[PDB]
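Some notes on the structure that comes next.
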Amino acid sequence: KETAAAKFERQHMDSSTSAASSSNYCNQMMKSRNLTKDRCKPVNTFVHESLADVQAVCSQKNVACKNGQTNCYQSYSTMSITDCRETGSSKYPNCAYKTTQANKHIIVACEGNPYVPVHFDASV
């Protein structure tokens, strides 16, 4: 299984593109990253950075995760994120998304050795 840090990578990292170049970027992109291989995942976010850049968020500002958990961290600078939200009924295998390209600060849930983003939580 694609656990914690690898699952973050799978779900989020899109470094090859600096931004959602299309209003339908998420539709295709979601597929290639294994996210929609069985079911069309209702909501997800891509993050247009390297892993190294996002590891850098884990030691900026400590925050609470959306549930209340103490192990989420925010960057002092805005990051290029692409929110992928299902539109017009996301059916398998023709998964249908609405794409948002935004430059917002990110909350990554971090741990491990070396200390790495394991889960993405919120863009603020």
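All residue numbers given for chain A refer to Swiss-Prot; the residues shown span 27-150 in order.
So this one's solution NMR, going by the header.
Here the Cβ of each residue, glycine as well, is placed from N, Cα and C on the backbone.
As written in Swiss-Prot, here are the features:
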type     : residues                                     : note
BINDING  : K33, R36, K67, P68, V69, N70, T71, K92, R111 : substrate binding site
MUTAGEN  : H38 to A                                     : Loss of activity
ACT_SITE : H38                                          : active site, proton acceptor
MUTAGEN  : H145 to A                                    : Loss of activity
ACT_SITE : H145                                         : active site, proton donor
Counting other C-beta atoms within 10 angstroms, the emptiest spot among the recorded positions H38, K67, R111 is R111
Residues near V69 (substrate binding site) in space but at least six apart in sequence (CB under 8 A)
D109, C110, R111, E112
Which of these recorded positions has the least crowded Cβ, counting other Cβ atoms within 10 Å: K33, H145?
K33
Given the recorded positions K67, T71, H145, which lie within 10 A of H38 (mutagenesis position) by CA-CA distance?
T71, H145
Within 10 Å of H145 (mutagenesis position) (Cα basis), scanning binding-site residues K33, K67, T71, I find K33
With every protein chain in view, what's the tally of Cβ atoms within 10 Å of the Cβ of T71 (substrate binding site), excluding that atom itself?
21
Mapped DSSP class for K33 (substrate binding site), helix or strand or coil
helix
In which DSSP state, out of helix, strand and coil, do we find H38 (mutagenesis position)?
helix
Across the listed substrate-binding residues, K33, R36, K67, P68, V69, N70, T71, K92, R111, what is the farthest Cα to Cα distance, given in whole Å?
21
